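K.L.:
Below: one structure in structure tokens.
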Amino acid sequence: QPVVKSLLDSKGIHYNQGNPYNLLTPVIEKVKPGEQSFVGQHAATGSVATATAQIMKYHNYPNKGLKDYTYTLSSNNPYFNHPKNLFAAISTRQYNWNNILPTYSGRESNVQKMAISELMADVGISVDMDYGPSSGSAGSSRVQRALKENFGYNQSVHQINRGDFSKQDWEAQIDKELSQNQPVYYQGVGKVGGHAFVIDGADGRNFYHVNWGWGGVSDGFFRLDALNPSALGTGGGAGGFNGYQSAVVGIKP
């Protein structure tokens, strides 16, 4: 296995889901029974969204959105009535990759914050992101689909299922992407949805550079036997976080 440095790091790409990244997510209007009130709360972008958007930042491909998108909020979302239609004017987006900073500290101006915030909203949207205080999306099917549909990434964008591949041929799909310094959108699905993160490097030992969807927890190498989030406690489907493990590889124009 060849060694690969962190592509996201080589681009000072450090994203989040609540910081100025969720400054454009849809606002919550209802409360979940068995939880606190989240109305008026800026929903999150979603790991899946942030995993893709980071790779979207790594390539800053569409300077303008490629195609308008549209999805109806999930009937499981306890944050809005339900027949809620979300719409991203992506086809009419202005992706200023110079304002969509690769790393936000939450103290930058609003202009650059508006940049990444819309990307996450466009991405989280393009991936039917569930928008609540926590944002759960589907993952690859959404990313690999939105990646080429709304952002038009090279057709090389596709989805693979770790559950259906052999660890060896599975890491091959990743390193191959890393061989060309091309990060991978990865995600281990379970009950809450597909938890995603970005692979942007390798250490020569079946280990890749991963950008979990959290702040600074297990950020560093990827996992081969435990593809779960170190900081559990997301939605209400905790427990067993490997129902559908898959990866989106080949994210580039």
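For chain A, we keep the numbers from Swiss-Prot: what you see runs 146-398, in order.
Placement of Cβ uses the backbone N, Cα and C atoms for every residue, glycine included.
Sharing the features that Swiss-Prot gives for it:
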- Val193 to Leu: In strain: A-20 (VARIANT)
- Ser282, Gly339: protein binding site (BINDING)
- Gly308 to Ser: In strain: 789 (VARIANT)
- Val334 to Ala: Reduces activity 130-fold (MUTAGEN)
- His340: active site, proton acceptor (ACT_SITE)
- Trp359 to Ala: Reduces activity 420-fold (MUTAGEN)
- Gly384 to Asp: Reduces activity 14-fold (MUTAGEN)
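If you look at the structure here, what lies around each of the features I listed?
P.N.:
Listed in sequence order, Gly269, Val272, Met274, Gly281, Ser282, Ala283, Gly284, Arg287, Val288, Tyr330, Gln332, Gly338, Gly339, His340, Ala341, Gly358 are the same-chain residues six or more apart from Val193 (variant position) with CB atoms under 8 A from its CB.
If you draw a 10 Å sphere around the CB of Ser282 (protein binding site), it holds 33 other CB atoms from the protein chains shown.
Around the Cβ of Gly308 (variant position), the same chain contributes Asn387, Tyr389, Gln390, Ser391, each under 8 angstroms and 6 or more positions distant in sequence. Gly308 (variant position) carries a helical DSSP state (H, G or I).
Within the same chain, residues at least six positions away from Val334 (mutagenesis position) with a Cβ under 8 Å of its Cβ are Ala283, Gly284, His340, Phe386, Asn387, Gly388, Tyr389, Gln390, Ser391.
The Cβ neighbour count for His340 (active site, proton acceptor), using a 10 Å radius and every protein chain shown, is 28.
When Cβ atoms from all protein chains are considered, those within 10 Å of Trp359 (mutagenesis position) total 17, not counting its own.
When other Cβ atoms within 10 Å of the Cβ of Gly384 (mutagenesis position) are tallied across all protein chains shown, the result is 8. Reduced to three states, the DSSP call for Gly384 (mutagenesis position) is coil.
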K.L.:
Taking the Cβ of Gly339 (protein binding site) as the centre, count every other Cβ atom within 10 Å, in any protein chain shown.
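P.N.:
Taking all protein chains shown, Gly339 (protein binding site) has 30 Cβ neighbours within 10 Å.
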